[PDB]
Amino acid sequence: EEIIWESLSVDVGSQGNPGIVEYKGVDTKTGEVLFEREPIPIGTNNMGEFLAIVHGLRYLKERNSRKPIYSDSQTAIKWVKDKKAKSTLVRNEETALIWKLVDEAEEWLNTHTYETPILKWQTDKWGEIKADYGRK
RNA sequence: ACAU
DNA sequence: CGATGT
Ligand SMILES: [Cl-]
Ligand SMILES: [Cl-]
Ligand SMILES: [Cl-]
Ligand SMILES: [Mg+2]
Ligand SMILES: [Mg+2]
Ligand SMILES: [Rb+]
Ligand SMILES: [Rb+]
Ligand SMILES: [Rb+]
Ligand SMILES: [Rb+]
């Protein structure tokens, strides 16, 4: 219904899908960029959306912050809930890095706890999430 | 269909 | 127009 402004918003950006993937997290209220991942040569939109949420969880936990996380990705929210990124991307030498990071993010989820609400950013009502890359 |  | 996902 209403935006929870006291929150962290995350999003993927890419060049191609599959293609070069990056992600970032921003303060929903101010747009301040709080973290940005260096581009990964090949990944998918959904893998990057998943990594962005898990990075947000780790970022907030390290800082003892109870803020929720907004994501625009129905898929990645479910993958985090399930602790399992069900990507179709081939696992090969070219995709090794993204898959390593996804595997490590799942491993983190399986070894840590959090109460962080992971909320759907309602793009249809609120416009683009504040972490968006402005590329579409 | 919906979400990217 | 193409792609990734539930
Ligand atoms: Cl990562
Ligand atoms: Cl909340
Ligand atoms: Cl959702
Ligand atoms: Mg997104
Ligand atoms: Mg975006
Ligand atoms: Rb902590
Ligand atoms: Rb964009
Ligand atoms: Rb979107
Ligand atoms: Rb589709």
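In order, the residues displayed for chain A correspond to 61-196 in Swiss-Prot numbering, which applies throughout.
Every residue gets a Cβ built from N, Cα and C, even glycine.
According to Swiss-Prot, the protein carries these features:
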- A:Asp71, A:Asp192: Mg(2+) 1 binding site (BINDING)
- A:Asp71, A:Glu109, A:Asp132: Mg(2+) 2 binding site (BINDING)
- A:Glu109 to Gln: Loss of activity (MUTAGEN)
- A:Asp132 to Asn: Loss of activity (MUTAGEN)
- A:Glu188 to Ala: Strongly reduces activity (MUTAGEN)
- A:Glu188 to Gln: No effect (MUTAGEN)
- A:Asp192 to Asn: Strongly reduced activity with manganese. Loss of activity with magnesium (MUTAGEN)
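If you take the Cα of A:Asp192 (mutagenesis position) and the Cα of A:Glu109 (mutagenesis position), they are about 11 angstrom apart, rounded to a whole number. Close contacts with ligand 4, defined as a Cβ under 6 Å from any of its atoms, occur at A:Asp71, A:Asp132 among the recorded positions A:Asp71, A:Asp132, A:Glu188, A:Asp192. Checking the recorded positions A:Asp71, A:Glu109, A:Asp132, A:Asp192 against ligand 8 with a 6 Å cutoff on the Cβ atom leaves A:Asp132, in sequence order. A:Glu188 (mutagenesis position) sits 8 Å from A:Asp132 (mutagenesis position), taking the Cα positions as reference.
The Cβ centroid of A:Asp71, A:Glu109, A:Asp132 marks the Mg(2+) 2 site; residues of that chain outside this set whose Cβ lies within 8 Å of it are A:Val70, A:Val72, A:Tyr83, A:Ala112, A:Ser131, A:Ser133, A:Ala136, A:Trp181, A:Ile189, A:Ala191, A:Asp192, given in sequence order. There are 26 other Cβ atoms within 10 Å of the Cβ belonging to A:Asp71 (Mg(2+) 1 binding site). Shown in sequence order, A:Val70, A:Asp71, A:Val72, A:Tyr83, A:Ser131, A:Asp132, A:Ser133, A:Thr135, A:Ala136 are the residues of the chain, 6+ apart in sequence, with a C-beta less than 8 angstroms from the C-beta of A:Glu109 (mutagenesis position).
Here the mutagenesis positions are A:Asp132, A:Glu188, A:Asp192; the one with the fewest Cβ atoms within 10 Å of its Cβ is A:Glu188.
In the three-state DSSP assignment, the secondary structure recorded for A:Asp192 (mutagenesis position) is coil. In this structure, A:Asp192 are the recorded positions from A:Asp71, A:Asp132, A:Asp192 whose C-beta falls under 6 Å of some atom of ligand 7.
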